[PDB]
Every structure is written in structure tokens, then in C-alpha cells.
Amino acid sequence: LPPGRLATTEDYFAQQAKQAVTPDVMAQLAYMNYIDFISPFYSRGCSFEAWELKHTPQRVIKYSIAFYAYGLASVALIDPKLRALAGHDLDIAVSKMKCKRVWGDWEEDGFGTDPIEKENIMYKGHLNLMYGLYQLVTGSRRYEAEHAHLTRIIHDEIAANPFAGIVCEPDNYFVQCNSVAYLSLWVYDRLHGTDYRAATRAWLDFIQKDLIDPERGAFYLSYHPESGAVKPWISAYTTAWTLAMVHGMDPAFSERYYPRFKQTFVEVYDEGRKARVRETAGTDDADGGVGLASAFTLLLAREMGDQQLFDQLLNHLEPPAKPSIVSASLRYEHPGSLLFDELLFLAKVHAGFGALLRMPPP
Amino acid sequence: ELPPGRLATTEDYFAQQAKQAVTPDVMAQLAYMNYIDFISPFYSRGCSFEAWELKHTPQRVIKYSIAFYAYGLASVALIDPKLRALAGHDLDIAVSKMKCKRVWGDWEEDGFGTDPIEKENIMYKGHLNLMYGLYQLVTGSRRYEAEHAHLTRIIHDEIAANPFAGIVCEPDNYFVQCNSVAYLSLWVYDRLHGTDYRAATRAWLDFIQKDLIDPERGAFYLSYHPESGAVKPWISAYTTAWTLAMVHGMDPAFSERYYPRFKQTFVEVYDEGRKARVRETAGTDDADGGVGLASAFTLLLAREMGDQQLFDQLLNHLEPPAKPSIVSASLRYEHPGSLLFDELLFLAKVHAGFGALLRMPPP
Amino acid sequence: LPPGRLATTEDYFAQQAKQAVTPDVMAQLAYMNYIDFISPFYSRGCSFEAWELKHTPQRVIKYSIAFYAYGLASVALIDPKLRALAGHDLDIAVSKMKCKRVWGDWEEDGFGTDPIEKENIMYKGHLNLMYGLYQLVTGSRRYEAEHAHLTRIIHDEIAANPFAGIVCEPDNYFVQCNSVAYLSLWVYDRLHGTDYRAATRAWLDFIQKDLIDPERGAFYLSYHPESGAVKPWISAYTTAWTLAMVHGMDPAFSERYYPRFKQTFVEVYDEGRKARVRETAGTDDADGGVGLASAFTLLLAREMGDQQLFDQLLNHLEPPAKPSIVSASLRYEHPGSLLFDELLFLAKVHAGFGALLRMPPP
Amino acid sequence: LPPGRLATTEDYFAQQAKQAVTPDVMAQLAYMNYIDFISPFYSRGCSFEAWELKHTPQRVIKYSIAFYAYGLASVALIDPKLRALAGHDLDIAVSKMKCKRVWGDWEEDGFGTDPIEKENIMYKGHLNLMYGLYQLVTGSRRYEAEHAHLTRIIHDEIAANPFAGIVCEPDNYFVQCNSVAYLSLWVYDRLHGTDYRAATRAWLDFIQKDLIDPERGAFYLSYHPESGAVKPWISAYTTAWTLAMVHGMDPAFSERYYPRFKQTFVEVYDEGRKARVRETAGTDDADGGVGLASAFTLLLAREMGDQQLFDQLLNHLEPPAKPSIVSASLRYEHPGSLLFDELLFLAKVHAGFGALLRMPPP
Amino acid sequence: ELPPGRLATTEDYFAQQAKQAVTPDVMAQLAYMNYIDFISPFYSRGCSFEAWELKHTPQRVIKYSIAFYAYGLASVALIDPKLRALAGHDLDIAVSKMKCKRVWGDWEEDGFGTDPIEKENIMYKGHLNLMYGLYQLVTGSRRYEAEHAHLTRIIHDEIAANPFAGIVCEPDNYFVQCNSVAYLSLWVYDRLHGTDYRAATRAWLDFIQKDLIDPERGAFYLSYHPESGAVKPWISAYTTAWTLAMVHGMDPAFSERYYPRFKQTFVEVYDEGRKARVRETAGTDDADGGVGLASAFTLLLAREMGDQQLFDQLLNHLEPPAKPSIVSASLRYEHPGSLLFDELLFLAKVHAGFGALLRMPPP
């Protein structure tokens, strides 16, 4: 237990077997739920005080909510006594995700008045995955009509496109953002016995052509179908997020690229006690770009069962951020990136995307 | 004997009603409330909120500020017959300010509706309905009687319509504190008119004793969410202190049963017995976490239960660091330690008991 | 002539006999009139630059204009060569008084769209007194129709109310504010031979019941007719303003209470050379509340012919404020209160409300 | 050539004989014309970047444009090679003068939606003089319709008023502002053979009654026809501006008062090398009020052919302001007043208002 | 060869096309342009200008920023076939951002009209038209062909309608730089379509040489104003550098005649021949006055004329004080010395010549 660390890696990995979250995870849930008005999961309303206080840029709120939600889904698997609370928070998550504050960039940028109708997989992929996870956790059909409608839109759009998948902004294809959408299809299928996930093989074949550098185990930044262009830089955060989600659909795909990913991007330091992750090739700097390579790699390490790397990354990420528990609730004095408490929460509890898919009923 | 940094003895606060007079520091708080033109909080009926802008009161809290002032004014009316007219006048202002959009408008801004009274929002309309009743008990005026009947009928109907006992605040958030205000407003209505709206109280007291309370610790959980059935797994001291204080006016035995356990669970006596401070939740040594009101609401609860020792301990903790002075016969705190600070200290200093407010004799 | 004092008390009191204002009063008039655009009496328009530069709160602008106006009226009596200028400034005063910036608090507070129609004596009492004074000074009938219309409203409202007088905000009765209104009736009567002032005796009888403490010579803060409440604090500024105005209508009333007022509130200090005024009972602090007790008492001392107290108060008030005459125009580096230059101006020139009433024609 | 001075007084006065502006006047014209977007005479559009960068208050922008324009008219007389450029700048001047940013104070103050219709001679007097000067310089008829319309309005309003002239704001009469309007009538007459200028004699007779102190050679600050009031302070900037323009209409009028004006207001100092100008009587302070007495007196000295006083004033004004020439363009580090570069430019080039009137054609 | 604050040699920039590869620092500039989510300038087609807000680019200049990036991308396409698709993609984004109201809206705000294309405003629409043509040469795509034909016809018609050769920017302001862009857009249209819109070029080149140039100094005057006939009497180095660079792609002999004289008039070599800086006007020793772009546009000109020595001198002056650094394979300047700084340095580093862009072979 180094300074600035709250629990051992062994303890995080044991939560599910012990049917209990660690005290610090509980204290995170308290940050999420406790204080009136300002806690992020206080109400269904279009109130964003929590994100104003954290200074979360508007474009990022949608990811904040999504990643909290994916964490809450694993809380539900870990502790049956917390499943009702998790369901309640996922309900709030879904209802906040639909507020114009969250999606309104789509309109402000000039792309349309409806965030669901065509394109914008960055938003609606997450929303659709959230709808499914809500239902798996709770058994409630509150959103089932919307979920079916959005799942059908996604399916249809995939079928209509010459490339496998869907764009975010018009003409910008991102493999991370697609991975969320395809995973939402697997969840829908689990809930309804359908076969929307059959599209997955063609997508996995496609992202293995020009979009990946197979020797380095890394995806290029984006694809642009009008011109055919693949941006020539590889991206660590892009790859970590993508391999983590793909591991729940096609474990063998991620198992093949994971070791090469590590070789390409991960730097172990401080006599093996720490690790940090380079965002691109041709640099020794860690956490360039959006600054999320290390955080998404923490998640990936959790997904792949790599305790050693998880421990190394968390020794790098957590202590400089200065965690403390005040009134049984977790705060960080110095969050090192965007989506900081969200991604650390998620990675601490994450039961595996495959296990979320197979979640037993309430 | 007067502890350091304190304005009057606990013995003096408790004696106010028997002496038929407020202490000089309570009078000075009433001057802060009433004296200076335009900027005193009870200067006018208008939708003017200068006093709250100067205190930096967040908008979501203004409704509670007005409510707790009002509950204090009601006790001022019982304490000193010569101040009853003034207290009535201030309660009139209280009610009329409580209806300004500045106070309730969060309901609309959050997307929950254009009418703060129509359904849900018991956080707002519970207090408003209690204020309507108290105004009438103090003054004998029927100025708000129509509105009072209309709102009391809405509350009644909504309780009757719900599968759980009570009413939510936001949609799908149930809070026992907020309900307690509403049920109390029914008792006040019944006192004024001879009705039996309060009959719903027993089913509510049975209900909050099921999953919402930890009976061994004497503490309520934070909230309930009827759609999912979830009860948030943290107990809360401010929630419990507020709820037990109000319930004591409806069912004294309920609060007497839980009060000693509440104290064991949350209250930390320190400084060789001279002080006390209150933990907001279990699993922590930190005092006044969360909203930071556990100590202040526990001061009120102590007053309600007649617990002079704990009152004295809490006020020794709360008041001195806040640095009271009286300038021009008016009370200011240099360093208020929390939200609702002068409000709750005023209320607790004068509070005659919710039961005694209920039975308040006419003018 | 102590430091920070510009002229002797003997000189202020001699202005009228010498038919000339002191050089520092002339310099105040220059501050009022000289510089294009930013001087307060530059134009009729709804331009408030002068008050923005002084940081005058909006609620106070109406009193600023009023007290300037009452001063200008005495300038007209003092120097026949300045009477035309004074008339001009009063014209501007009246027209600025009618701008929404001045009265608009009435609407913003929710009390109505018309500042004249009902209640709001705090505004319309002053406006009605200004209309009369304008006419006495100039002989002009520019506002006569409005003056008659407003005088009739005031008269009718007094007649309609069970208590003697008119409220400011609904349910708030203030004796200061009423005193202005009753004085406006005396001025109307002087100009037109009417008997609106007959209501005065019933008002003077009324304010001597629960509204005054006759032993201490002090009025309570306010009265609230719905509840019957009289606020239990006495107020020095309230009483000083009221007694000054009443002295013009019923000199004996003010002569009876003035000595007792001084005993109650006035603190002589610095071996008789200075004085400062406590705002309420039960305190040794001076100039609490709105912070105007000393300034209004300066006015009262002028009204009562009390040279000694005037001198004492001005020794307290003027020097710490650091007067400066640059060009031939008066500025204060450190005004000690609201309405600072207004009230010092007024008190320096004030010829008595009774003398304004009997002002000979142009 | 003292420090902080760019050319000799002898050189400024010789520009017209040499048919060339001095290098520093050229560098001023470069400041006016050179840089993209931020130069004041870059475009016809309603863009005011240049005035935002100088922090020019909105009420003053109309005078800035006017005084630049009067300077450009003299540039046209001085150098035939610069006349086309001067015409171009005057075109821009006229078109910017019509933007709401310039005149909109009229509306904001509550006086009306049309700046031309009635009163507001402060704006429309300058606009009308600018129209005429534009035409004299260029021969273009682009604004001739507007010029005839505005000249008729001015003529009619003079004819309708019981006093000789026109007010600015309602009930404020200023002789400076009138002098511009009357001069505009002389320019119209020169262009069209009309006799609008016949009104001039009645105006000159009028301003010599209560509006001037003939012994001191100084005009009072303003006149207010409703009350009959003349403000009792004399003003140096008011008088300097008025006498300069009147010299182009009735040279004998200004020749009579100029020596007395100097005795009253001008202080020679620094062993005869400098001068500075008091704004009013009863003070030793220089450049009080609006702070323009010295700058307008520089213009007057140029108009009267007083080389000695011009030199003295410029030695006072220019050096403390710290002129710099960078990229062949003139900047002042520390301008000492409003309208600083405008008035120094104007006074450096000014050929006399009489000579502008008699400007030979293109 | 390789001074401090320089990233690659002049010999390396000039060799890019022969080596069919951009230098690492040019690649790092493309990464600044393309890499980070949401804040990179070429992230999306949308009307999002975060990248320009972060650089503090004034709104009036955004149009030029986009244009000069675009001209640079066109040369990237000629240099490296493997980057041509990327360049096309970025040009697509360029065009679509150029059409946002944030870019052109000054036209409306200034009072000149609601439509930026309809008339005048060659400052905007000249660049837009050149961008349309370059997009099509790089990609083969006809996405903008209709708009390109429409705008090319407007320009052609307006030239034909005017008594002077060319088109104004603001009403009654004629600038030769701005015109040079428009005429060059006609040549690109003609390349793509076999038309003869470029025939107007000869009359324009004769015109700008009769009244708007000082032929001994090799320098254009600042502007022309047809209503008055006025030519502003100051010569301008940035105006001349930009104009001669573009004219070199249409009439090489015209620029070859004036280039040496331009240099004598404005260019100051210093530091024992290792550096150079450019005076903006005559009658001054100060460098980079006015808009402060003389040196940067002269850098471009030097590249266009094949003048390695002057290019090297200018870049030794411009680049090091700006403090270039490569962080995560992406180029940042700590202290950009002017407006359009990274744009113009990018452009000049890659610029293959306007004549070579015109003749660009198909994909």
C-alpha cells in the first residue's frame, strides 16, 4: 500500500468474489450520490451542477455519464445489496444523457436538430449501450421502446453504409465510438433473443484492414470515407478503449494485439512499481493528446486480467491526484486529466464487458 | 456562567418564554432582520432579494432560509406578546417572498414543470403550507386562507394517491425531512379548522420506520426512490435531526425512542464536556460533512427535546468561531460556519417546540 | 477654520443676508453643472452617468435627485443672480426623476407598472414636492397639469385610508416619507390658494400616538397597518428628517421634540468641537443602519438655527471626506456615506422649509 | 526643435507655401490609413476598431470623426498630390458618421429615433459641415441630396426659433455647436450660390448679448431658453472653438475678442517657451473640465496666425505625450486628453476656415 | 546548417518533393492540424472554431488562416502521394469551415450585405474560389463543382462589368493581393474545365503596372480607390510579396523582373549574411511594421522564386525567437511573432510553386 493509494490491487480484483466493494469505491459512490443538489446522481432533472463544479467541458459530459454508467453496471454484479442503488443511478444517467446540455453540440455545430436520427454514434452508441445496461441491471422496461427504436436505427445505418459501421461527425469514422455501438447490439440481443450482433464479424474484419497497424497492435486515429483517408498517427487511448470493448465480443482479437500494444506504448518505470503510456509513436512523452492513454490502459488492463500492469498504472495515476476520504466520501485534490474520477471508478470495479453481457437477472 | 465568545447563557434562552421576553441578542437578530431599508431580509413584500445576495445564499437554499426564519418568528410570537404583531408582519412578508419565482423557479429551470404547487416538489410546498398555517395562528388573519385550503387539499390528495406514504420532492426522490414538514402543515390546518387531514400521519410514521430507518442507530437513511425501490445506504444526521424535531410535535414518543440512540451514533462531545459537534454519517470521525448542517439541526433538536446540556455544548462549538458582534443594536456574524447559519441559530435560540406552536393560543 | 473645512459656519449662515453663496457652494454647483455629459444636471435625458461614476445604488437615485432639488430651491432664495440657473436644474431634476431608471424598482419588485397610481409615497411624495418647488422658483407652468393630477391622487389616497397618510411599499408606513408628501400639499396650496394642507392636523395627531416616543423625542422606524405593528426600534435619521420638514408646517411640534432628540442621540466629543449621532437606542455606535443619522441631523440643525451643533457635525463629517477644489469644482476623495455630497450641499444652503414655502415670486 | 517635438512651428506654417505636408503629418496620415482593419479610415463600414483600441468614449466618436475631417480638408489645400486621398478619407468619414454607433446616444437618452429631424445640432451641425467639405474637396455629388435636405432642416429650425440658433439636447444651447452649423451654411452657399448664411448676422448679434463676457473675451458655458438661464461659468475650450470658426465668417469679431481671451485664460510659463490654458475663471489650474482648453487654443492660435502662442502650446502638449514614429507612422505613448491626435493633427495642418470656404475646385 | 531554434535545413525543405516525403517537423505541423479531439483545426466539417479561439485569432483573419493552410495542404498533396488522401480530407474541411458565418460574417456586421458572394468582397470569395479549385485538383471530387462554377461565373462577370481591371474588397477599396488570388482561381478553373476565364489576366497585369506599382522600386502601392481615383502613397512589402508570389504562377516573367528590385527596396540582410528581415514600407529602418507580415510573406515569395539563400535567412530570423518544440510528435510555438504565424511558416516550408499546383497531375 504505497502513499496516495487507498486499497490494494488484490482487493479490487477480489471485490466480486467477496460480494462487496472496497471502502474507497463505496466512498466514490457517496461522492456520486450523497450531497443534495450538487452530487452528480442526485436527480433525473436537467441539472448539471456537479459537472460545472468539476469544470467538465460540455463536449465531454456525455462520456462522463457513460463511463459512470459502465461502472455502476459492474457495481450491480459485485454486490447484490447495491444493485437497486446502481439501477436507480443508471435511470438517472439515462435521463441526464437525454438533456440538451449533453447532446446540444450536435446542433450548435450545424449537424442537425435530432441527435439520434443519422450519424453522431459518439452520442447515440453510448446512449444505446446505457439503455441495455439499465435493463439488465433492473429488469425495468421503462426505456424499452426507445431502446428498440435506437437499436433499429443503428442496425439500419450499418446495413446502409459501404464501410462497416457508422460515423460520428459527418465524414469522421472512429473505431472506439463504433465499438460502443456494436457492444450495444450484443446487449440488445441478450435481452431479446435477436441477432443484431451478426454485423460484428464484418466490422472486426474491416477494422483489421487499413485501420490497424497489426505489428504494433495499434489503431490509427480515424478514417474518412469520402476521401478514403486514414490519418497516419497511431493512438494509444483509441486502441486501449477499443481493445477493452472488443474483448467482450471477440476475446481472441484483443488477446492477439494486447502484448504488441504494450510493447508499442507502455513505459514501466520506478524499478517496476509504476507505468505510464505514450499516446502516439515517435515520442517519449506520456499522456499526450487528450491525455487519456494511461487511464484507458488502466481499464484495458482490468479487462485483460493484467494485475501487474493495473497496479503499475494506478501507482502512476492515483497518488499525484491526492485522494482523501472526508465524511465517507472520496475527493481528489488534483485530478490529472479529464474524466479522472470516472475512469478510475470504472477501472476499480470493472467486471469485464463479457461478464456484463452475461449478467444474471435481478 | 457565560462561556467565551458566547452572547447569553443557555439558561437565559430557555427562560425566554417564562420571562415573556427575548434575550438582547435575539432582539438584535430581529433588528438584523427588520432594521435597514432595502437590504434587510424582511423589509418588504416585494420580489427583492438583496439580503440574500449580500449573504451569498445559493438560490436553491433561499426557500429554506425563509422557512426557518418563519418558524423562528412563530416562536417569537409565543415568547413576547409585545412582539407578536411584529412577528405576524414578518410572516406576512415571509409568505409573500416565498411565492416569488426567484425562490421556486429552480423547479422550472430543472425541467420539472411551470407550477411549483401542482404535483410533487414537497420541498417547496410543504414549507409554504406550514408557513400559511403559522401566519394564521400568529395573526388571526385570513389573507391566505383560500390558498391554504387549496394547497392543503393538494397535499392531502397526493398522499392519498401514492402507493408509499407521503410525497416526493423531485420526481422519484423521497425525503423524510421534507415530508415531515408537510405532515406538520396538516396538523396546523386541522387546528385552525377542525378537520382531520392529520389522520394520514399514522401510516406515514409506520412507513418511515420500515426500510427508511436504522432503528438500532436511531437514524434515517438519506433518501428513498420508489420507482427502483432503492434506499440509499448512508445514514444522515441532519436528515434525522430535522425529522425527529418535527415529529416530536406530532408523536412525542417516536422521537423520545430514537433521540438517545441518535446521540450515541452521531454526537461527539469534546473539550472536557464543554463542547459538541455532530458527524453527518457513519464510518467517519469528521464533523459536519455533506451539506454541513448536522450540528445546526442537532442544536434545534436539542432545543425541541429540552436537552440543555447538549444545546450548550453545540452552541459553544458553533457560535464563537463565527465571531458575533452587535453593532448598532443589530447582530452580525463575521465568519458564518455553514449555510443557513444565522437562520438556524436564531430558530434554535427561540424555539418553543413544534407542539407548542400547534397549540398556540389566539391573539 | 479647522483642517478639511472649507468655510466657516458663520459664513454658511450669512449667505442669504450677503445675497451670495460661499465659494465652496459655488464649486458644488460647478460639480453639478460644468462638465459635458457626466455632470448630474447636464441634460433632461434619461442619462445617469453621474450616478454610475459615484456608484449610487439604483434605489437611492430618487433621493439623490430630491435632495439636490431641495438644495437648489434654497440657492434660488439666497442669490437672485443664480435663480434662473436653479430653475433650469430643477427642470432637469424633475425630468430625470421620471425616468424608469429612477422609479423602476417599483415594477421590478412586482408592485405595479405605474409609479404614481397607488402607494409608493417614497417616490411620488418627492416628485410632487419637486413639481411645486420648480414652479415657485421659476413661475413656469410646464409641469402644472401633472402637479395637479398627482396632488389630487395624494389627497384622495389620504382621504381613503383609515390611518392618516400613505404607505410606501404595500403595508409599510414611514413618517419621513409622509412628511415630504404633506409638505408637497402646502406648496401646492401656496401656488393655487387651495386647502389640501387641512389634512396635516390629523397626520400630526396620528404620528404623535404609537409612532413616537415622546420622552426621548424619537420616532419608531415604521408602522404596518395590516398587522398594527410598530417596529420597536427608534431611528435618529428618520426623526431628524421628519422634524426638519415638520418645522416648516408646525414649528412648535419640532421645537418641543428637538432638545429631547439631541439628548437621546447626539454625542458631543473632542472637547466640544465635534458631534456624531447614534442611529438607535441601546448602543454607543454612531451612524449605524443606513448611516445617515449625522447627515440628516446636520440638516435638522440648519433648520432649527442651531449653529453650534451644525458646526460640530460638519467638523465630524467633512474633514475625513477630504474635500478638493480643482478648477473651481468640488470633489470628495472619501465620502463617508450614501447621499454625501447631496446632503452636505443641502445643509450648507438650506434656508428653512418655511422660507421655501414663502418664497417670493421671480 | 525641443525634445518631444517633431517639426518646427515655422515648418507647419510653411506647409501650404511649400505645397507639402511635414513628415510627421504624413506619418499621422499613415496612422489614419495604413493598417488593415484597425486604421480609422480603412473602410466605409460600420466598424469602429480604431476607436475601441484608443478607448474613445462613444459620446466622443462624432467629434473625433469631425475633427479628423476638418484636418483632411486642409490637407487637400496644402498638397494637390494628397487631395484625392483626402477626398477618399472624407467619404469614409461621412459614411462612418452615419452609423448608429456614432449617433445612437440620441436614441438611448430618450430624445428620438431620428438624429437629424429636430434638435441635436452637436451631431447634425458637424455632419452638415462634413457634407460640404467632402464636396468642396472632391467635386462629387454623392451626398448632395442629403446635404440639401439637412441644410433645409437647419435653416428652417433657425427660422422657427425665438433665439438665434438651434439646441443640442432639448433646452441646452451651446455656442460652439451652433458655430459649426452656421459655418456649414456658408459652405453650402459657396457650393450652390444660395444665401442661407444671411442668418449669421442675427446669430452673431445674439451671442454677443448675455452669452459673452465682452471684457474677458469669453463665452459662458451654455444657455437654456425655457428658463432663460445662462450658466455663470466662462469656458476657455468653448470660447477657443467658437472664435476659431467665427474667424472664417466674421474675422473682425474674433480679432476683437482674441487678445482678451488670452489675457483671461492663457498662462505663459518656462521662461516664455510654453503655455497652458485655464478652463475657467477663479482658478490657477490648467485644462480642467473636459480637459481640452489647451488643444482648442492651439487650433485658435493657428486660425489667428499666432505663431508664438502655437509654439508655446505645442511645447506644452506634445512632448509629455511621447511621440514615436514606427514604420513611418505616428503613435503617442501618453495622449494627454480626449481627441488628442485628432486636434494636434488638425492644428498642425489647419489652413483657416476662411481658406477652406474659398477652396479652389478640382 | 542547423542553427538553434531551427528544426530542419533549408536543403531538406527544398528536397521534400524529390524525396517524396515531408520533413518530420512538417509532419508534426500536420499533427497539430489533425490530431487532438475537438480542438485541432481540421477535426470536423462543422462550424466549430475552438482551434482559432485557443490561438486568439481575430475573426477578420480566420478566412486567411484557413486559406493559407489550404494552399499548404495542396503542396503536401504534390510532395507525398501517401498523404494526398489526408490533404484532400483537410481541404474538404477547409472549404466547409470557410462557408460558416463566423468566417464571412464581418461582411454583414459591417453593413455591406447579407450575401458574401453576390458582389465585391473579393478578399473572401477569391480565396474561396481558389480553395474550390484546389480541392478538386487534389481529390478529383465534384462535391463543390456547382458552387465553383457559380462563383467563377460571378467573378468573371464582375471583372467584365468594372471600368478598372479586377474587383474590390470593401466598397471602393481595391487591393492587388486580393485580386491576385481571384485571377489565380480562374487559372485553376480553366485547368479543370478547358475554359478560357484566365484571358482577363493580361488586362489586369497591364493595369497593375500602369498606376499601382513603382517599377523602379519593384513595389506595389497599398491600395487603389476607384471613386476618387486615389492610390495611397505608401508602398507595401507584404502586399508586394504576396502579389508577386501568385503572379509568378501566371506570368513568371512579370515577377522575375521585379523580384530583385523588391529585395533592394525592402530586405535587410544582417548577422554576417546569416539572417534577413523585411521592412514593410519606405522611409523607415523598422522591420515588420504595419500588419507585421512582410517577413513571412517574403519567406513564401523566396520559396516561390527558388531563392534558397533568402529563404534560409528569413527563417533564421523568424523561427528561433518563436521557440519551436515538438511535444507528442506535434509542433507548438511558444512565442509566435505575428498573426498567421504557423500557417505561413507551414505554407512556405512545403510550397511547391503556384505554377506546379496548377499543373498538378490527377490521383
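We're sticking with Swiss-Prot numbering for chain D, so the shown stretch reads 29-390, in order.
Going by what the header records, the deposited coordinates were determined by X-ray crystallography, 2.7 Å.
Each Cβ is built from the backbone N, Cα and C atoms, and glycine gets one as well.
Taken straight from Swiss-Prot:
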- D:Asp64 to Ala: Dramatic decrease in beta-myrcene hydration, linalool dehydration and geraniol isomerization (MUTAGEN)
- D:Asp64: active site, proton donor/acceptor (ACT_SITE)
- D:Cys74 to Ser: Loss of activity (MUTAGEN)
- D:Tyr91 to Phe: Significant decrease in activity for beta-myrcene hydration, dehydration of linalool and geraniol isomerization (MUTAGEN)
- D:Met150 to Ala: Decreases activity for beta-myrcene hydration, dehydration of linalool and geraniol isomerization. Retains 2% of wild-type activity for the geraniol-myrcene conversion (MUTAGEN)
- D:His154 to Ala: Significant decrease in activity for beta-myrcene hydration, dehydration of linalool and geraniol isomerization. Retains 23% of wild-type activity for the geraniol-myrcene conversion, but only 6% of wild-type activity for the dehydration of linalool to myrcene (MUTAGEN)
- D:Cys196: (2E)-geraniol binding site (BINDING)
Closest of the recorded positions to D:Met150 (mutagenesis position), Cα to Cα, picking from D:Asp64, D:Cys74, D:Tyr91, D:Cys196? D:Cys196
Counting other C-beta atoms within 10 angstroms, the emptiest spot among the recorded positions D:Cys74, D:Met150, D:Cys196 is D:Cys74
I'd like the number of other C-beta atoms within 10 A of the C-beta of D:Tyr91 (mutagenesis position), please. 19
Cα of D:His154 (mutagenesis position) to Cα of D:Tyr91 (mutagenesis position): how many Å, rounded? 8
What are the non-local neighbours of D:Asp64 (mutagenesis position), defined as same-chain residues 6+ apart in sequence with CB under 8 A from its CB? D:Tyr70
Validating a neighbour-count step here. Other CB atoms within 10 A of the CB of D:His154 (mutagenesis position): how many? 23
Just to verify a number: CA distance, D:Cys196 ((2E)-geraniol binding site) to D:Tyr91 (mutagenesis position), in angstrom, no decimals. 14
Quick note, D:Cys74 (mutagenesis position) and D:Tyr91 (mutagenesis position): C-alpha atoms separated, nearest Å, by 16
Given the recorded positions D:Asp64, D:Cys74, D:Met150, D:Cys196, which pass a C-beta cutoff of under 8 Å against chain E? Sequence order please. D:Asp64, D:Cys74
